[PDB]
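To start, the structure under review is shown below, and the notes come after it.
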Amino acid sequence: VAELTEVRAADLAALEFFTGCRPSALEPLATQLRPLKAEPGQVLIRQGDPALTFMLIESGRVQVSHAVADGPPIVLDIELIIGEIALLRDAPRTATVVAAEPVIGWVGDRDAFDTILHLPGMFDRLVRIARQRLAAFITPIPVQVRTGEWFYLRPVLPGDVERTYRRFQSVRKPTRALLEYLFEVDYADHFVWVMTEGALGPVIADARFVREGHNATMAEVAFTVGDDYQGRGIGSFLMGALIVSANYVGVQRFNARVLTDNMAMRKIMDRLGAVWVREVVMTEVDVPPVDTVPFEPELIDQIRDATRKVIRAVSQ
Ligand SMILES: [Ca+2]
Ligand SMILES: [Ca+2]
Ligand SMILES: [Hg+2]
């Protein structure tokens, strides 16, 4: 009888992931998931495959590796959710995941993941999981701004409110939730630098470029500085970081549109060749060589290393 759905929903409701969930609320999801039981050494996701599913892991460690044509595979480890970014992007697998122990869990397709994303509270829980995974790839950098104050530079993390359907015309039949979740793990089409107070402290400013379209050479820039933090050189510092990444990813021109009595954004843009025009004022500028950012070569390299690390971590 099809009451195996009922046993399955109770199994789902027993996960830390679904803490506080009522098993009945999970029955429609239970319907869309298939049990997974892999033996140690079993390949869960093969590099080079199309992305057909994601996995929700009840238990067992897995190990991630990326194979190349010029030496041995680069190995890691994610000690909960696997495979979901390439699934929602419809991109091929860029890495292989292997069970390092017995692995028990559940497998679903994109529709099953969209079901999870719409359950109460679960979109934010998925975003915290993505955040924890990414935080492993981020080492905040202590930076000294013009005034001598010390702050910390890092890429944005999923769930930073600073992060918030343009470029995502590459996803078929999407929902808003699917697109919002992808927005939280996009670093290539939309790169955001953040400045924090303390290495594990609050974000007090952010700067970003948003490409005009997927892979496009023109991007809209936008800096935001906490009311207390203007004048202090934080904005122009983030601007430097953004050239390193923009240069690194292929963006070649920046553009801006701001409210006119917003003089501080204006001065950030006046700082390279900005020529405003009314509408709200407008302007658009070239992307200067990495040679030309006023940072020590050491700082520049840590910024490019950070950029690279997060983009790869999101399979871009
Ligand atoms: Ca962090
Ligand atoms: Ca698609
Ligand atoms: Hg729930």
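Following Swiss-Prot, chain A residues are numbered 1-79, 82-166, 179-293, 297-333, in order.
Header lists the method as X-ray crystallography, 1.9 Å.
The backbone N, Cα and C atoms fix where each Cβ goes, and this holds for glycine too.
For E86 (3',5'-cyclic AMP binding site), the number of other Cβ atoms no farther than 10 Å from its own Cβ, over all displayed protein chains, is 24. Look at Swiss-Prot and you will find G85, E86, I87, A88, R95, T96, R135 tagged as 3',5'-cyclic AMP binding site, backed by similarity to another entry.
In the three-state DSSP classification, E211 (Mg(2+) binding site) falls within coil. In the shown protein chains, 17 other C-beta atoms lie within 10 A of the C-beta of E211 (Mg(2+) binding site). Annotation source Swiss-Prot lists Mg(2+) binding site at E211, citing similarity to another entry.
Under the heading substrate binding site, Swiss-Prot lists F237, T238, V239, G245, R246, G247, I248, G249, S250, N276, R285. According to DSSP, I248 (substrate binding site) sits within a helical segment.
Experimental mutagenesis at this site is recorded by Swiss-Prot as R95 to K, annotated: No increase in the rate of acetylation in the presence of cAMP, presumably because of its inability to bind cAMP. Listed in sequence order, the residues of the same chain lying 6 or more apart from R95 (mutagenesis position) and placing their CB within less than 8 Å of its CB are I45, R46, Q47, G48, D49, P50, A51, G85, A88. The secondary structure of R95 (mutagenesis position), as reduced to three states from DSSP, is coil rather than helix or strand.
In Swiss-Prot, the entry for mutagenesis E234 to A states: Shows a lower rate of acetylation of USP in the absence of cAMP than the wild-type protein, but in the presence of cAMP, an increase in the rate of acetyltransferase activity is observed. The structure shown retains the original residue. Its own atom aside, the Cβ of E234 (mutagenesis position) has 16 Cβ atoms within 10 angstroms in the protein chains shown.
Between the C-alpha atoms of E211 (Mg(2+) binding site) and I248 (substrate binding site), the distance comes to 12 Å. Of all the binding-site residues listed here (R135, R246, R285), the one with the fewest other CB atoms within 10 A of its own CB is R285. According to its DSSP assignment, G85 (3',5'-cyclic AMP binding site) is coil. Residues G85, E86, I87, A88, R95, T96, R135, recorded as contacting 3',5'-cyclic AMP, have a largest CA-CA distance of 17 Å. Counting in whole angstrom, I248 (substrate binding site) lies 28 from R135 (3',5'-cyclic AMP binding site) by their C-alpha atoms. Residue with the densest Cβ environment among the binding-site residues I87, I248: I248, by other Cβ atoms within 10 Å.
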